[PDB]
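Asker: Provided herewith is a single structure, encoded as structure tokens, for subsequent inquiry.
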Amino acid sequence: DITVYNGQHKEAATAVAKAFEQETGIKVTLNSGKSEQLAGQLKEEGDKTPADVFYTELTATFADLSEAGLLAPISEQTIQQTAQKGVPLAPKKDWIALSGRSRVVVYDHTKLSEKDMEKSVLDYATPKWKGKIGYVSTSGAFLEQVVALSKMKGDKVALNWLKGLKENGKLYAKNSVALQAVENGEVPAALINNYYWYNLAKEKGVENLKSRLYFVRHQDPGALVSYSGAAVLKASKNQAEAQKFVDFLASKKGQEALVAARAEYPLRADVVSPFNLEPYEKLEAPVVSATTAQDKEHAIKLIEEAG
Ligand SMILES: [Fe+3]
């Protein structure tokens, strides 16, 4: 049996854990919490950690653990199961990206078409969109978007975009609230994550939704994908089973279990999501270095500077 520190959505973790237990008979105990807290705890616990695997919604969480020498090598063959072009790879082969979530533009298709959409996410923060673009400044993925803009286009462009959103955007407290605002005709478009829309479409039926998604693609900063993944702890005294679990997460069966439970993009190219997601390769995500704590502090300062 194994213990998995779980930073991922609990529905996803419970689903892959159940599928693993059903496939192998090896029991999984989830210790679910915030990834940044769990990462800190793994570092503090060091050689004495009871964690066999760390399963997270953000692979950036692994960088500090890897550099601290706390992660075990995983099989090159396993890593290759999800190593599509664009997918982040552990330089030390000590973690694996498994799935992703995408930034997206959601829009009211009864007011707008794709003709009204923009080439770049940068262009939504302009006077055309005054009173007409929803954004969620307190959102984690929004912050990742700001980090990506700074990295890809520089701070001035990132700050200009944020100032553009202050001037032109409508602020929403959460992504769910922004999605509902678009559905309800309050605002014609909003910047959110893919999974909110696909979840609503699955529950209510797309025929009953006024909103649709627009993907900028073309490696635009707005095509940003955030990657979930897993790593085995070096300190684990149950390497064989921990490696078996990570191998399972990258397997067709494990990926199928994940995508049935959560509207993330699988990184195997022989698994199809029941949520009706496009293939990961079609997204044309940009390649962006992992977010560090320093990146986040810098992005937070830009948000504050923009008002
Ligand atoms: Fe969310």
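Note that chain A carries Swiss-Prot numbering, so the residues on display, from first to last, are 24-330.
Header lists the method as X-ray crystallography, 1.7 Å.
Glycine residues also receive a Cβ, built from the backbone N, Cα and C atoms like all the rest.
Swiss-Prot lists these features:
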type	residues	note
VARIANT	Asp24 to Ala	In strain: PAK12085 and SB33
BINDING	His32, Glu80, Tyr218, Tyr219	Fe cation binding site
VARIANT	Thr37 to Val	In strain: PAK12085 and SB33
VARIANT	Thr37 to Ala	In strain: TN106
VARIANT	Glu59 to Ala	In strain: TN106
VARIANT	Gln103 to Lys	In strain: TN106
Asker: Enumerate same-chain residues with a sequence separation of six or more from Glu59 (variant position) and a Cβ-Cβ distance below 8 A; give 'none' if the list is empty.
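Answerer: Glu59 (variant position) has long-range Cβ partners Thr84.
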Asker: With DSSP assignments reduced to helix, strand and coil, which class does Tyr219 (Fe cation binding site) get?
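Answerer: Its secondary structure by DSSP: helix.
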Asker: Please determine which of the variant positions listed here (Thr37, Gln103) has the lowest count of neighbouring CB atoms within 10 Å.
Answerer: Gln103
Asker: Of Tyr218, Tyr219, which of the binding-site residues has the most Cβ neighbours inside 10 Å?
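Answerer: Output for this query is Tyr219.
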Asker: Measure the Cβ-based neighbour count of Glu80 (Fe cation binding site), defined as the other Cβ atoms within 10 Å of its Cβ.
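Answerer: Taking all protein chains shown, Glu80 (Fe cation binding site) has 23 Cβ neighbours within 10 Å.
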Asker: Tell me the coarse DSSP state (helix, strand, coil) of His32 (Fe cation binding site).
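Answerer: In three-state terms, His32 (Fe cation binding site) counts as coil.
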Asker: Same-chain residues six or more away whose CB lies under 8 A from the CB of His32 (Fe cation binding site)?
Answerer: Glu80, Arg285
Asker: Near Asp24 (variant position), which residues of its own chain have a C-beta under 8 A away, given they sit six or more steps off in sequence?
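Answerer: Once residues fewer than 6 apart are set aside, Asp24 (variant position) is near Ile49, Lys50, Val51, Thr52, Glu264.
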Asker: Which residues, same chain and not among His32, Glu80, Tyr218, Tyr219, have a CB within 8 angstroms of the centroid of the CB atoms at the recorded Fe cation site?
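Answerer: Everything else in range on the chain: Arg124, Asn216, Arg285, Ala286, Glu287.
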Asker: Fill in the CA-CA distance, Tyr219 (Fe cation binding site) to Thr37 (variant position), as an integer in Å.
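Answerer: Counting only the Cα atoms, the answer is 20 Å.
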Asker: I'm trying to understand the geometry here, so how far is the Cα atom of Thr37 (variant position) from the Cα atom of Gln103 (variant position), in Å to the nearest whole number?
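Answerer: Counting only the Cα atoms, the answer is 25 Å.
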Asker: State the three-class DSSP label for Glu80 (Fe cation binding site), counting H, G and I as helix, E and B as strand, and everything else as coil.
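Answerer: SS state of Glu80 (Fe cation binding site) = coil.
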Asker: Could you check what DSSP calls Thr37 (variant position) once collapsed to helix, strand or coil?
Answerer: helix
Asker: Measure from the CA atom of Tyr218 (Fe cation binding site) to the CA atom of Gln103 (variant position) and give the result in Å, rounded to a whole number.
Answerer: 25
